[PDB]
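Colleague: Sharing a structure with you now.
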Amino acid sequence: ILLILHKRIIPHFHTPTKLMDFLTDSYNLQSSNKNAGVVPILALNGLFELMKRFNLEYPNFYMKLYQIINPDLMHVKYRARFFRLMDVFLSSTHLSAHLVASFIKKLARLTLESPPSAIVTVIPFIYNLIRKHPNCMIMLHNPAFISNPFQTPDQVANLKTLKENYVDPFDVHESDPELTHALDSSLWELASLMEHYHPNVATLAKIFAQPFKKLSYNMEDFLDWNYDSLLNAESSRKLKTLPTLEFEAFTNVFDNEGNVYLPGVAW
Amino acid sequence: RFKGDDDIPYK
Amino acid sequence: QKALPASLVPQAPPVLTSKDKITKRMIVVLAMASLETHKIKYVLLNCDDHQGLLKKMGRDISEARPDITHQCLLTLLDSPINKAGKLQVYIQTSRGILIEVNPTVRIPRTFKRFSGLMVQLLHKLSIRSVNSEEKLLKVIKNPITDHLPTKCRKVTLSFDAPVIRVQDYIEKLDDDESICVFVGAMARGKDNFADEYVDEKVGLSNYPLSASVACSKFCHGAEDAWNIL
Amino acid sequence: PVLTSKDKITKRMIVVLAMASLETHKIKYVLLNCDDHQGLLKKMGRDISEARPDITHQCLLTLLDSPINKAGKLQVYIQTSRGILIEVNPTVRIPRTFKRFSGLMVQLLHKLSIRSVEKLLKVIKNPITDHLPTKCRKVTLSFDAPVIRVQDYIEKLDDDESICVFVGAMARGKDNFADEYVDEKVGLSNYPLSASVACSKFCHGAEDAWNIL
Amino acid sequence: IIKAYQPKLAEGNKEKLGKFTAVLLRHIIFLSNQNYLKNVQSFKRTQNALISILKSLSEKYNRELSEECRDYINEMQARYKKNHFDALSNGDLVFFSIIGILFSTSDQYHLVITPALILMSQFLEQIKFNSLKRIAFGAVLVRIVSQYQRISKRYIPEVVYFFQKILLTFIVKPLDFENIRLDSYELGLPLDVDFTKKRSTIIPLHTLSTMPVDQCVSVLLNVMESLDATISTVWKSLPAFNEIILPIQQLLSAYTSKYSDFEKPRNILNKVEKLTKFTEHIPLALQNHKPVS
RNA sequence: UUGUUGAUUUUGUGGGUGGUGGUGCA
């Protein structure tokens, strides 16, 4: 019902506003059943349609949107739809600075425990959000903590004491994105992704160190990726070359039940 | 882009 | 503690030009440049390569050394202050010719190609870029004073003048103003060539200084004073 | 007193002009130059880009004309790319013109020493380390290295120590010529520096640091 | 066979022995698939000789070996698509390890390591890991990927996701970790487990095919030992160490609370507290660009 | 295999060397 509501049901009603109770309940659904956790994602599309047509406000909407973002989101198949709805929601001109920072900080928090395909999806997404909202650029770079060669010795001493007393103020459990204090935090997680094993994913993570000369990134070029695409890419390598072997020799490869390559694995 | 002690090209 | 600006991307600082007078800048005048041409093809007169010819002209070949100007230009042009776009160079030839040097230029490092550029400049009165977008070297109308910034301090390098600290000097000067240095590229001569324009003459050290060294030593003071790095 | 390799106790500023492209070629022996000899070096198979002894002449000129040389606190060593190491007496007044500099270098390389009446220019046996002061710090000029204030660097070092600076006169090449002897590499300015400016850039700070004036 | 068909004997012998570098590799992996619990010591002897021979063949014929190695990777990928973990066997764990022996594991890109590492990342994440047999497979997988990055020390998110579920699997939820997706709730370790006896942390592979509480504990300790090593090598240098170890720290805190006697959760926690204390968590600065002339 | 000759080469695998070098000395 919720999948087809936005297209095949809402337009055909005389007074579609009466659905708001049903969509509000659907959008606020919280159940122990894992399969029922995807319901709020679907209700958002139909819910958003009602606001757009009749100019309706769901009490404190962007909080619930911030709440919905969770580890299951990047793995469910309906991520693309819910990401498409993001581009409409986060393109509005009145979003507060703390709001977008909380979205970016939590998304960066999630990209740590995410597959490379999800990381490939988020990293361009965070880039556009920062570009759309330059005041969130503090998260990538805080200038007060820079060590400048010309800074006088007292400034060095103040920086050292400031460095010692700093504490990360981002609250992961606070459900209010405007109160998470994410804007005062920094995105070490994206800097962590810079050392990602995959050279391409690392390259996309290295981009934040590089200047933001590009205006925006097309999500369609990064949304459609998965583990399977990476292996299919390597399954078909255009170039073939002699590999670089190990000069070092290991007497045995696994451990027993001289030199062992794999301690803790018995033979 | 010329840099450092590089000299202008000689033709 | 502060949110970053709208655009942090570094952009090339504006290329200073004689037309612009407001911006604080560094002016170095390589006064008394010994640059002369003569048909043998025209060649820049040199103390060593040409000795009989300058004797015929009756000019003392001790004052026939353009390489001193070359090294001063080389050390001056490559200074980081030029890379920061805070220095613009003038050359007053011994004949009375004033040459404006655009900071963007890249003069040849070798002297032989340098001589070829001077003779082209002196005869054609201007030099055009390889890409043909700007005139890097252009001869301009004397006096120097009109070209200089409206508010500017003038000083010369005088061995006999009191020794000063370049860094302390530049700090105590105002910001909106600019500073001009008139350096004597001559091998040996009296330091009164810029007396008419200058108001006070300063010495950079007690021991004698070479022209290139004084230019290099002076500009380091501005970069430290102005934090050019 | 004039500083010499024999004396090691006195604190001094050592500048090593590594990768110096000085070579003598006879058709009479003459210093190879990028511009003077283009066809000949094309026959030799070497690119004309790395055939520029002008850079060493410029670096020597600024270094020898630098204040600290006048104050008797600087000695210069030149390591030729071929493997020839040259010591420069601080008292020398090298020719200001390049053509006469080339004629001096060919005399030095063949005669192994210049005598005018203590060798002004003397070719000496490698390695550099044995000639250098016993207690001394070594650094190289690296653009990629962190930018450090030359003045603030010198004061924080000790007093009995001396400082060696290895500057590459090469037109183009990797900054690993002196990696084997050096312990750390530093950056002098934020923008790329030529060898002459770096030598001029460095010496002025030591004059400020040591109050040479 | 090598002696009978050396390069010098005739033309084309070079091309042949290249194909035997390939065939030897398949035989080496095939023998691992075969049952060997009866004569593990002898089967050890025959193996290391064969691997030693394959090393000599690879030194001369690395190209043919890589071609077979990539064909195997393509083959195992296809077998994973239809059979999922039932495709996996002991020989696969042998295969990826021989790759580590015979190929430059510490490269940004390699012809065989990169597919092997990305392929290993899939089993760590895609697979359900709902059985002790399956969990034993991942622990061996985690060991190989860790030493694939022993010098490179690159970050693998699938390594983080793996410990979180396995650690939570043996504590089943506590109702405090809802962000971790479990696939089996019936593998929770009983409370009566002693966790004071000296239990060997080594996992036999011949038992892997055959697959009680003791075996679960040994697998848990081996996984935990890999977790402690991963903290001590990779995550400590990573700028986000504090946030990486926070979910793990909460799980480890649960391990201590439920099992006070169990010492491994306390030790790893103590080292974590030491690293967090020393590591200076400063606001990140990455946009500082070099001025342009 | 040779410019008619006869195991000198030819094919494949391994494989070291600046060496009709120059120059200064005793």
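Throughout, chain C uses Swiss-Prot numbering, with the displayed residues spanning 16-55, 64-252 in order.
Quick reminder: no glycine exception, Cβ is built from N, Cα and C everywhere.
Copied straight from Swiss-Prot:
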type	residues	note
MUTAGEN	C:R88 to A	Loss of substrate rRNA binding
MUTAGEN	C:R88 to D	Loss of substrate rRNA binding. No effect on growth
MUTAGEN	C:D90 to G	Loses its exclusive nucleolar localization and mislocalizes to the cytoplasm
MUTAGEN	C:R129 to A	Loss of substrate rRNA binding
MUTAGEN	C:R132 to A	Loss of substrate rRNA binding
BINDING	C:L180, C:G207, C:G212, C:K213, C:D214, C:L227, C:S228, C:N229, C:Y230, C:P231, C:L232	S-adenosyl-L-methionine binding site
MUTAGEN	C:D214 to R	Almost complete loss of SAM binding. No effect on growth and ribosome biogenesis
MUTAGEN	C:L232 to S	Almost complete loss of SAM binding. No effect on growth and ribosome biogenesis
MUTAGEN	C:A237 to D	Almost complete loss of SAM binding. No effect on growth and ribosome biogenesis
Colleague: Please report the Cα separation of C:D90 (mutagenesis position) and C:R132 (mutagenesis position) in Å, rounded to an integer.
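Modeller: Given the Cα positions, C:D90 (mutagenesis position) is 11 Å from C:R132 (mutagenesis position).
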Colleague: For the S-adenosyl-L-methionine site made of C:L180, C:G207, C:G212, C:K213, C:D214, C:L227, C:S228, C:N229, C:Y230, C:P231, C:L232, how many Å separate the two farthest Cα atoms?
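Modeller: Value for the max Cα separation, rounded to a whole number: 18 Å.
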Colleague: Give me the non-local Cβ neighbours of C:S228 (S-adenosyl-L-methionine binding site): same chain, 6+ apart in sequence, Cβ-Cβ under 8 Å, ordered along the sequence.
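Modeller: C:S228 (S-adenosyl-L-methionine binding site) has long-range Cβ partners C:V186, C:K240.
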Colleague: Go through the recorded positions C:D90, C:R129, C:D214, C:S228 one by one and keep only those whose Cβ is less than 8 Å from a Cβ of chain D; report them in sequence order, or 'none'.
Modeller: C:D90, C:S228
Colleague: Mind sorting out which of the recorded positions C:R129, C:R132, C:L180, C:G212, C:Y230, C:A237 are close to chain B, meaning Cβ under 8 Å from one of its Cβ atoms?
Modeller: C:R129, C:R132
Colleague: Using a 10 angstroms cut-off on Cβ to Cβ distances, just flag whichever of C:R88, C:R129, C:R132 is the loneliest among these mutagenesis positions.
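Modeller: Among the mutagenesis positions C:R88, C:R129, C:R132, the sparsest Cβ neighbourhood within 10 Å belongs to C:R129.
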Colleague: Tell me whether C:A237 (mutagenesis position) sits in a helix, a strand or coil according to DSSP.
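Modeller: DSSP assigns C:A237 (mutagenesis position) to helix.
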Colleague: By the DSSP assignment reduced to helix, strand and coil, which category contains C:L180 (S-adenosyl-L-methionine binding site)?
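Modeller: Going by the DSSP assignment, C:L180 (S-adenosyl-L-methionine binding site) falls within a strand, counted as strand.
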Colleague: How far is it from C:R129 (mutagenesis position) to C:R88 (mutagenesis position), counting Cα to Cα, in Å?
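Modeller: Here the two Cα atoms are 21 Å apart.
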Colleague: Under 8 Å between C-beta atoms and at least six apart in sequence, can you list the same-chain neighbours of C:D214 (mutagenesis position), or say none if there are none?
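Modeller: In sequence order, the residues whose Cβ lies under 8 Å from that of C:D214 (mutagenesis position) (at least 6 apart) are C:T179, C:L180, C:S181, C:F182, C:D183, C:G207, C:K224.
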Colleague: Could you find out if DSSP has C:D90 (mutagenesis position) as helix, strand or coil?
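Modeller: The three-state answer is helix.
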Colleague: Same chain only, sequence gap of 6 or more: which residues have a CB within under 8 Å of the CB of C:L232 (mutagenesis position)?
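Modeller: Listed in sequence order: C:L180, C:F182, C:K240.
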